[PDB]
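Enquirer: Submitted below is the structure of interest, expressed as C-alpha cells.
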Amino acid sequence: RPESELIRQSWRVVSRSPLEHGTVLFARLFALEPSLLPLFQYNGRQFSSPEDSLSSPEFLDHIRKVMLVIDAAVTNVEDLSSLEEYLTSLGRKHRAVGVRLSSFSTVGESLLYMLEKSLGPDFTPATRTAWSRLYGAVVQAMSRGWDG
Ligand code: HEM
C-alpha cells in the first residue's frame, strides 16, 4: 500500500529511540488527561504529578511495552488480523488491571502528537490518516477485550 509505507517510514524515526518518543507520548497523555495518572498503580502508590511518572522504572518499562506493541502493529501493518488475538487479551488485561477504554483514544491522539512532533513536516496529512487507521485498528482489537 501507500499507507503501509507511510507508517513504516514514520515509525522508523521513532524506533530509533522508543523510550524518548514513548515519554513524549505519555507526557502528552497526562497533559490531555490527568485522570489517567492514578491508573498506573506501582507498589501501592499513585503518582501525584505527571512528572512522578517519569521517575518510575515500572512506568518507563510500561512505555517500552507500549512502544513494542505499536512496533508489532507496524510490523504487521499490512495484516493486523495476526495481532488481533493478543490485542484482545491486552485489552482484557487492561480492564483487569483497572484501566478504562475511552482513554485509549487519548493514547491515539498522544501517539499522533508524538509522531507529528518527531517528524515535523514529514508527518503529512496522509501519514496522519494512515496512523490514525493503524492505531484505530489496534484499539478496535483491544476494545473487544472489554467483552462487547
Ligand atoms: C491509558 C492508557 C494506559 C494505561 C493507563 C495503561 C496502564 C497499564 C497498567 C497499569 C498495566 C499493568 C502494569 C504494567 O504492566 O505496567 C499495563 C500493562 C500493559 N500495557 Fe498498558 N496502559 C495503557 C495503555 C497501553 C497501550 C496503548 C499499550 C499498547 C499499545 C499498552 C501496553 C501494555 C502492555 C504490553 C502491558 C503488559 C500487559 C501484560 O500483562 O501482558 N498499554 N498497562
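Chain A is numbered as in Swiss-Prot; shown residues: 3-150, in order.
Here the Cβ of each residue, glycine as well, is placed from N, Cα and C on the backbone.
Swiss-Prot lists these features:
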- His64, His96: heme b binding site (BINDING)
- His64 to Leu: Improved binding of dioxygen and carbon monoxide to the iron atom (MUTAGEN)
Enquirer: Under a criterion of Cβ-Cβ distance under 8 Å and sequence separation of at least 6, what residues of the same chain contact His64 (mutagenesis position)?
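Expert: Correct list: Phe42.
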Enquirer: Just to be sure I understand the packing, how many Cβ atoms besides its own are within 10 Å of the Cβ of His96 (heme b binding site)?
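Expert: For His96 (heme b binding site), the count of other Cβ atoms within 10 Å is 19.
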